[PDB]
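For reference, the structure discussed in these notes is given below.
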Protein chains: 2
Amino acid sequence: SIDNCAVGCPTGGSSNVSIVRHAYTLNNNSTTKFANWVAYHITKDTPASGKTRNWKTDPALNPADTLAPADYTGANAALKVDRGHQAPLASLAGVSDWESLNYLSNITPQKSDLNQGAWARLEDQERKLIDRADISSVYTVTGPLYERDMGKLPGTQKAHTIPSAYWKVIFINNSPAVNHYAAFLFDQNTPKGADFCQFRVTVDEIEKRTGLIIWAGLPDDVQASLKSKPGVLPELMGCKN
Amino acid sequence: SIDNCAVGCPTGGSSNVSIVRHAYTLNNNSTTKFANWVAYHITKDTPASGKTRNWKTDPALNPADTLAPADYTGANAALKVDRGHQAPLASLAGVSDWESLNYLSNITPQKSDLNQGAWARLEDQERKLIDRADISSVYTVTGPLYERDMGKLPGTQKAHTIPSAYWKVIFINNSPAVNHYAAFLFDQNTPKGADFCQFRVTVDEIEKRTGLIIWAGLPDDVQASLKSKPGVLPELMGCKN
């Protein structure tokens, strides 16, 4: 009964079953050990600050198909990666099953510079949208990309594939068919001081590089015309041109 | 109390009072003899086909500040201009005061190649938006530019200024703050077979060439960010890139 997608969750994910929670809907990849995509719905009631971070193995998944807290041991030192959230903590921590935002199925090893730079900045702006009087929902779908070998976590013997990039597709209110939207894509190697506005892309580009079909419940003509046109939602997030 | 603008009718028009009808809201220019701007609101109930065209002097204006049917005598043969509508007839002909769509305050001498070409095609696409299930309203503001001498109507002695171009700013549903929008500007000499998609511009360009402020009731920050960014609404009208 929880729709975190509004216009159809993505198709093309490796699992045929997705986990549905108030915090988000997620489709896990048992080979890479990271979710293929995470869809969430921010509203005036979902943000919450100051919640703690108790990393934990997702109890809804088989332990062999996801990572455990022990698997990240030595990762920051070896790879300079942080435990980065797919669905953001602060934007959604007000929901009833908020601890699930810290389940490792909702985390990936994200380079600190990206995590603490452009990515955090986009999270801040995405959350601020909900403060606008006429904006009542923010629907986001986010996920990783796997384009080049990024190495391996040193503290685990599990087969996993560290993402080389991350993307986020966002629209407000009801549907991209009538409402402003945006898509961003950042490579793991994005410098710490990078301006997130420099990474606007089309949804089509994301689809082609991930094998997914986002906003899959939209009429074909709407999908055809809007997926190849960068949106204007970033202009409300402080970007120009 | 008929609101044909939704987010504030334009400021900057030469008249301090505008005519408000069900068909449209119009601000007249007693010097040029043509309206500075015409704002209208298309809904599923406003289109009507097959209405006739009985040109008439607008009874709400002083006859010296507008044109009369006799004024267009010989205009087509002399200047190859048609009596072009600002607020479109077929998209709004179902309203109660529809005859006002044929009042000359809603008409200007528009080159027939533009009138019967790109301008008519944009009117068709604009009206077609209302057929989409999720589009409940189309709010449009349209008007002329006066940038070069276009000559004079041969059948009149009244001082008047023929437009050199025409523009149209459109948004759907509620407000451009959250919904798709578009802006187009066409020179009087646009060729007959021109694709209207080539004439997309920003709202800022129009404001700068007219002296008006469109969507004048929007928060300043919304106005600053969206008016200089071309909208994506044309993509739903058949345009690419």
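Using Swiss-Prot numbers, chain A covers 26-266, in order.
Cβ coordinates are placed from backbone N, Cα and C, and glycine is handled just like the others.
Quoted from Swiss-Prot, the note attached to the mutagenesis of A:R78 to A states: Reduced activity 1000-fold. Sequence-distant neighbours of A:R78 (mutagenesis position) (same chain, six or more apart, CB under 8 Å from its CB) are A:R108, A:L114, A:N127, listed in sequence order.
Under its mutagenesis entries, Swiss-Prot includes A:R108 to A with the note: Reduced activity 1000-fold.
Long-range Cβ proximity for A:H110 (mutagenesis position), meaning a same-chain Cβ under 8 A and a gap of 6 or more residues, is found for A:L126, A:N131, A:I132. Looking at Swiss-Prot, the entry for mutagenesis of A:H110 to A, D, E, K or Q says: Reduced activity 100000-fold.
While the structure shown retains the original residue, Swiss-Prot records the mutagenesis experiment A:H110 to N with this note: Reduced activity 1000-fold.
Summarising the annotation, Swiss-Prot assigns active site, proton acceptor to A:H110. In the three-state DSSP scheme, A:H110 (mutagenesis position) falls into the strand class.
For the published mutagenesis A:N140 to A, D or H, Swiss-Prot gives the following note: Reduced activity over 10000-fold. When other Cβ atoms within 10 Å of the Cβ of A:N140 (mutagenesis position) are tallied across all protein chains shown, the result is 22. Secondary structure from DSSP puts A:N140 (mutagenesis position) in a helix.
The Mg(2+) binding site annotation in Swiss-Prot covers A:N140.
Residue environment of A:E148 (mutagenesis position) contains 20 other Cβ atoms, counted within 10 Å of its Cβ in all protein chains. Experimental mutagenesis is annotated in Swiss-Prot for A:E148 to A, D or Q, with the remark: Reduced activity over 800-fold.
For A:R108 (mutagenesis position), other Cβ atoms within 10 Å of its Cβ number 19. Counting in whole angstrom, A:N140 (mutagenesis position) lies 10 from A:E148 (mutagenesis position) by their C-alpha atoms.
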